[PDB]
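K.L.:
Structure below; questions to follow.
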Amino acid sequence: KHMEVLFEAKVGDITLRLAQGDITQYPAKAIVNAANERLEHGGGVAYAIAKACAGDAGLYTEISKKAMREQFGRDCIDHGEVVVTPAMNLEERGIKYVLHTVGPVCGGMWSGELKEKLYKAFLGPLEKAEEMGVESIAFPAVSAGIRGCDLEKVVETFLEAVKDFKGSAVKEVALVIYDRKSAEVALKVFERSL
Ligand SMILES: Nc1ncnc2c1ncn2[C@@H]1O[C@H](COP(=O)(O)OP(=O)(O)OC[C@H]2O[C@H](O)[C@H](O)[C@@H]2O)[C@@H](O)[C@H]1O
């Protein structure tokens, strides 16, 4: 899997991990996608997940849009709303579901309102995984890429959502960072917050 675990701690009944690698290789029953509002997986982690699941990113975009329409009766999601799709080709590595979430557009800015939207984008998939009886879930750094939220602020917000979460089914939560320099930043956040 070419995955490195950098930090592990108990946060309630949840075992929380910080890992460095590709989220499409992480051993979790559900992986979270940092999607856009329309689930058009043309770039970033959304493209990576879409290409890994369906073999073609455009194909997974069609499957994701159909799932959004059936679950919400709309062609877009808001912060906190979560679309569930089958992980298809990723089922061979233990990943059964993709939980699509949408974070805010920071563009290098930070505020209480941007924090609330991101907090909802992290808590929503935890609550959806809980509702489904999913025991393990992996997250990317939602809004830290194209949406331009400061990585340190993204990791602090992710930790708030994990700490506030209440559940009986979710036992393992992981934050998966692709870049090694970015993983080091996330590590320092975990160390002073836990
Ligand atoms: N395979 C990977 N595994 C783990 N993390 C990854 C991977 N590839 C990238 N990342 C990291 O994943 C993090 C999130 O970066 P982004 O995927 O851009 O997500 P967003 O929430 O900012 O933008 C969402 C969409 O909205 C926009 O309008 C675009 O349409 C976007 O597709 C970064 O730190 C990446 O380095």
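Don't overthink the numbers, they just go from 1 along the chain as shown.
Cβ atoms are placed via backbone N, Cα and C, with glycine included.
Heads up, here are the entries from Swiss-Prot:
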MUTAGEN   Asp22 to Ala (Swiss-Prot position 20)  Strongly reduced affinity for ADP-ribose
MUTAGEN   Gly43 to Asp (Swiss-Prot position 41)  Abolishes hydrolase activity
MUTAGEN   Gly44 to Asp (Swiss-Prot position 42)  Abolishes hydrolase activity
K.L.:
Under a three-state reading of DSSP, tell me whether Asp22 (mutagenesis position) is helix, strand or coil.
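P.N.:
Once the DSSP labels are grouped into three classes, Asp22 (mutagenesis position) ends up as coil.
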K.L.:
Looking only at C-alpha atoms, tell me how far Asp22 (mutagenesis position) is from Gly44 (mutagenesis position), rounded to the nearest Å.
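P.N.:
So the alpha carbons of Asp22 (mutagenesis position) and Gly44 (mutagenesis position) sit roughly 12 Å from each other.
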K.L.:
For the mutagenesis positions listed here, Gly43, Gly44, which shows the highest count of neighbouring CB atoms within 10 A?
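P.N.:
Sorting the candidates by Cβ neighbours within 10 Å, the top entry is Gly44.
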K.L.:
In DSSP terms, helix, strand or coil for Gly44 (mutagenesis position)?
P.N.:
helix
